[PDB]
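Novice: I'd like to ask some things about the structure below.
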2 protein chains.
Amino acid sequence: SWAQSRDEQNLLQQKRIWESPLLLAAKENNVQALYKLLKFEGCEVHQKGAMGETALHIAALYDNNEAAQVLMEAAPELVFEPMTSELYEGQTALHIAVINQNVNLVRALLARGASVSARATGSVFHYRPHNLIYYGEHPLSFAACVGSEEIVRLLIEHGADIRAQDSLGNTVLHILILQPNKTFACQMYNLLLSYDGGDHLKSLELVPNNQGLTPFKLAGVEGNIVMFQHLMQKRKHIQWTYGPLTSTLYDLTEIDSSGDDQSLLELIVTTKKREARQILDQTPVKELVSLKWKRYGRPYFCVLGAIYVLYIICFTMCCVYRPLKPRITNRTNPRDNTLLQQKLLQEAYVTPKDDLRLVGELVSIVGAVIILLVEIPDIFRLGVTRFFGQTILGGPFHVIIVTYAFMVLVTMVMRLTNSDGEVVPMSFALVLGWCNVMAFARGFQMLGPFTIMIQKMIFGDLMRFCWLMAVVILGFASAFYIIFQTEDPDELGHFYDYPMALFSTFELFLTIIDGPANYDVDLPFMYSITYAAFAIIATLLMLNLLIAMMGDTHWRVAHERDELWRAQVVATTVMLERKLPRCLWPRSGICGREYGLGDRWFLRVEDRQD
Amino acid sequence: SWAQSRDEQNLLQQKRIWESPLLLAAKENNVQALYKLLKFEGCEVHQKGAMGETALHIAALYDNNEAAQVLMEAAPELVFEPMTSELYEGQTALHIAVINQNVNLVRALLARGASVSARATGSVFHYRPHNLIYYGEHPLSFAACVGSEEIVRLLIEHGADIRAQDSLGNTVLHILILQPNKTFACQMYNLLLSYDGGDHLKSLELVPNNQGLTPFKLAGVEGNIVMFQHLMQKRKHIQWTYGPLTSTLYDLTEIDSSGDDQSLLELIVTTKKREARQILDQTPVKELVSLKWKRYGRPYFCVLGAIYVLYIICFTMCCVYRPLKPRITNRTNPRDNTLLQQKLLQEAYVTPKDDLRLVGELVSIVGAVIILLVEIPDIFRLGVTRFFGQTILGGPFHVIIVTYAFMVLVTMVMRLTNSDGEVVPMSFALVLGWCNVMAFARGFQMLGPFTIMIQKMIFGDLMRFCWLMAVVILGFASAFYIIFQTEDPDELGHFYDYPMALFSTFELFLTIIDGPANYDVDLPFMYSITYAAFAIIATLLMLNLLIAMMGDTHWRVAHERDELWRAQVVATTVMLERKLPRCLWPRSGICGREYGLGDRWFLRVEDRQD
Ligand SMILES: C[C@@H]1NC(=O)N[C@@H]1CCCCCC(=O)O
Ligand SMILES: C[C@@H]1NC(=O)N[C@@H]1CCCCCC(=O)O
Ligand SMILES: [Ca+2]
Ligand SMILES: [Ca+2]
């Protein structure tokens, strides 16, 4: 594959280093050898290694200032030389010297005039899961990441540009946010800002990423709390300090949802990173989301539920009082078991009690069109995750609400044609319409976190486990059929045909029925033996499942599911504000006009320190 | 709303500070500016800010002794000036100087003759949940709360009054008890007591709150153990010290229940604060309550149960041997399913076996009147929580005991009228009369804590969850009805009408019935499919509930429910002593007369230190 390729080439490089006597001597710091290979013998100083590296590139990898200095003295054009291989296209000797924090070699290379604008476009410097580190493409980006404050200023002194962006359009500021050592990177972040021009506009912090993000905004998405906390000092203003109390004012500009999708809050709820959830708990955001749902948010969510419950409960009223079913053809004799009395083809009737039934069915096309006005913007504008990431209209579940309206439309087509299968399209809507009601259990009270468990269980662990429950049924259900195939099924015929054999055993797996048992007639010899094993094995599987549930329930998951529910409540609040009109739901905070301090909206939060 | 108002005004204040050049210079400590605004230009020194603040009020907020001193020198009448706004009505410059612990400014203000009796009646100084801190209304109250021992004595030296009460009638002593830093406040508590007159009477500790509480008494209600422990030294007397043993005598005056509702014990069991429960565990109280229930308490509780069980079991005897039911009208044919043989209108009968039935019914009016003598004092004197806080007659449950007597009275009205619904009023009393018997399981042995779980479950989590169980039934129960509406219900008609469809599915949710299944006749196509989903979903909901139970069971809750039960046993003991006559249940302890040490009752408790 591709992992083999890079593993092959690192091995292949070492052979070239061993074979090449010049490259070997630079690797091994043999100073006396290098003079013998350059002065007396005319070895081609511009020797190209396996990775297109120069003799100086190897002397920089393994820190070798003595061997590196000889190469610059004998040939000074090697400093500008970049590596030519695909994995390392663009990398220069200065990149290697900065990475290893070789201060004396960096100073010697800059004195030679090495470019501070050379990009390392090689694939190994790309931001990808297989790459272990991402340091950008510029030598200043490398210096800032390793934390050598000495080299960062020294690189700037020779003309390094902080505004320089990589292929992804990330400045050196953006690269620091995507780093493990958060505590060290904060101090380095400040140092790079000191070289900013000083103008309020064109500030490097305002320079955006290619995908529209900014350093402050990116920190929230990536879940870097340390940088998020540190970056907040820029945009928070202390009003006054009275004893232990402190009224502090927050800028609330890039945080709030006014700037279209540039809102930080939308990025948190849409992103897949679990880490970003902790950002909404932070003290500028936590008041914002709480004030959002406690007032203007919670009522509208319940109002929709009241409308939704009403819309559903009326639709069921149409189903229970459905067309008349008198059975015109008394077939009866063929399949004498058959008992049907069917509704079907009467094309309405005279309308006293019948009149109200049409007004209830007229509500179906409203939902069929309102949800069609939900399904039209189900591929319009958005459409891959951008719906599943934007869907807050229900959010969880509510993929089935659009299928429900399809069943409503199919049941309309089921009418006016009077097909036998009238019940099957009408039946699906009743289960799905009420099962979706518990989507409103999200938020509400303390059943919301409960609905998260079952929601997870339905779509995750069940499917895999259900396969294991599907097996063993195949063994026992088909077995029982074979034993009972011989005997007369008139009495105790739990498995008369194969589709009933599976269904009867499936019921038996959850012990719903009493279990097949007749004492008037003697049963087959094998039923008594095979059923004993079925009763035991079914209990073990249920006990082990019950014990397997304890895979969760650790106190951290009690905090986890609590944070997941409250995060999904915040999720509900944002798109409700998005779809709803601007006249309702006034913007949070107070405007910075009429007190000419800002021209933006500020949240006044006061706190107390114990 | 109102939170917006104060947020608006803090923003509005800063604009006035910026706009007002005088107020700005005091905020910014620009000393050179202040002289330019007062000497050369005649700026109206008595400038009123947005909050009615003076230029000195701003100079005190932000600690600005240099700017504050200039304002007093140019205009000395600003010191007496209070803020006029509603939020800050009454606050003076001395209040602000004390709060920020500006010692030099407090000394300068007192030298100017600032009042030490000025109250801060502004709404932001009220004791309310929205206010973060409560420091009282007097400048000495502020000094004591921040803990500046230097200012407290200095404020007293210039005529501060410790006896001064706020609008709620709380002294400075009461304010300290309602503070977070319990360990610091104890030392400050003593310092304020040193300035007391020294007379045993009129002591500031005896000064009561408006609602009848005193500092020692309030500490128990508020659950401040540190202050409760510290305050106990005042009223505990060591008899002797023999080796490691120590006989210490406790005053037991304000603690015990003799002084009407002033008893501390009644305040603990009646209050809603969870913290007060730990106070009853304290070593002066724990012996008192234990000695109370172990002797004189536990027997009377069981004696009432023996009487109650006897009263109930006889009442059931009347129900089982009820009027004769021969069915006079053999209607039968209309609703041929009907089978009734009804008792109804015979107006008693000749009395051999019948005579004893009346003597048992005569017991019903006794309970109907005895509980009427419980329902008459169910609005008399008390009545909102003052019953639910005073009810110990059962305590938990025993709201239903008064409804039981109502059903007894209704069943009496059901008799002498011979109505069809004879069973329905009589049936409710049997369930409620015996379900109330487990109220006596409170206390008793180790089932008492068990009864607390179910008691909590019935009235808390169930109702919310039951709604979620009510949903999904609507989908499946109504669905099953539709499938089976077509077919002949003579055989396997679990859902023949809609009210039976819900009830049959509700039973099926808990898997009580075998589940509808017939093999002689072929079932509808949809029943087999829809029932499979019902069996699965019902199990998940029950499994997730079982796992959701683990929301408790942490070892802290095992201590919590144990402390809740033992606290509710203490609850039972207090009102039993209240309702019972004084001749029974002698007062705990030994009187201080006949050993003229006290004239009050003392509990002799000896302890040993390891
Ligand atoms: C092979 C290259 N040639 C060399 O002399 N050092 C390089 C080794 C890899 C450094 C970058 C590895 C990475 O980014 O994952
Ligand atoms: C606004 C008032 N004017 C001022 O100069 N300081 C005050 C600030 C509020 C102090 C009390 C806040 C509180 O009690 O919650
Ligand atoms: Ca069973
Ligand atoms: Ca059964």
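By Swiss-Prot numbering, chain B shows 68-677, in order.
Any Cβ shown, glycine's included, is placed from N, Cα and C.
The Ca(2+) binding site feature in Swiss-Prot is assigned to B:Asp581. Swiss-Prot gives this note for the published mutagenesis B:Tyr201 to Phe: Prevents up-regulation of the channel by phosphorylation; when associated with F-202. Here the residue is the original one, while Swiss-Prot reports the published mutagenesis B:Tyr202 to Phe with the comment Prevents up-regulation of the channel by phosphorylation; when associated with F-201. While the structure shown retains the original residue, Swiss-Prot records the mutagenesis experiment B:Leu535 to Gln with this note: Alters subunit assembly via domain swapping and reduces channel activity.
Can you tell me where each of these features sits in this structure?
Specialist: Secondary structure at B:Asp581 (Ca(2+) binding site), as computed by DSSP, is coil.
Annotation note: B:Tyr201 (mutagenesis position) sits in a coil segment as assigned by DSSP. In this view, B:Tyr201 (mutagenesis position) is surrounded by 18 other Cβ atoms within 10 Å of its Cβ, with every protein chain counted.
If you draw a 10 Å sphere around the CB of B:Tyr202 (mutagenesis position), it holds 25 other CB atoms from the protein chains shown.
Over all protein chains present, the Cβ of B:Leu535 (mutagenesis position) has 19 other Cβ atoms lying within 10 Å. In the three-state DSSP scheme, B:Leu535 (mutagenesis position) falls into the helix class.
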Novice: What whole-number Å value do you get for the CA-CA distance of B:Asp581 (Ca(2+) binding site) and B:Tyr202 (mutagenesis position)?
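Specialist: Computed Cα spacing between B:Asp581 (Ca(2+) binding site) and B:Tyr202 (mutagenesis position) is 67 Å.
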Novice: Provide the number of Cβ atoms within 10 Å of the Cβ of B:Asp581 (Ca(2+) binding site), excluding the reference atom itself.
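Specialist: So the Cβ neighbour count for B:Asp581 (Ca(2+) binding site) comes to 13.
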Novice: Enumerate in sequence order the recorded positions B:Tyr201, B:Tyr202, B:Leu535, B:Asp581 whose Cβ-atom distance to ligand 4 is under 6 angstroms.
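Specialist: From B:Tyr201, B:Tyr202, B:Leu535, B:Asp581, counting a Cβ under 6 Å from ligand 4 as near, the near ones are B:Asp581.
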Novice: Taking the Cα atoms as reference points, how far is B:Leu535 (mutagenesis position) from B:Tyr201 (mutagenesis position) in Å?
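Specialist: Given the Cα positions, B:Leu535 (mutagenesis position) is 43 Å from B:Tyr201 (mutagenesis position).
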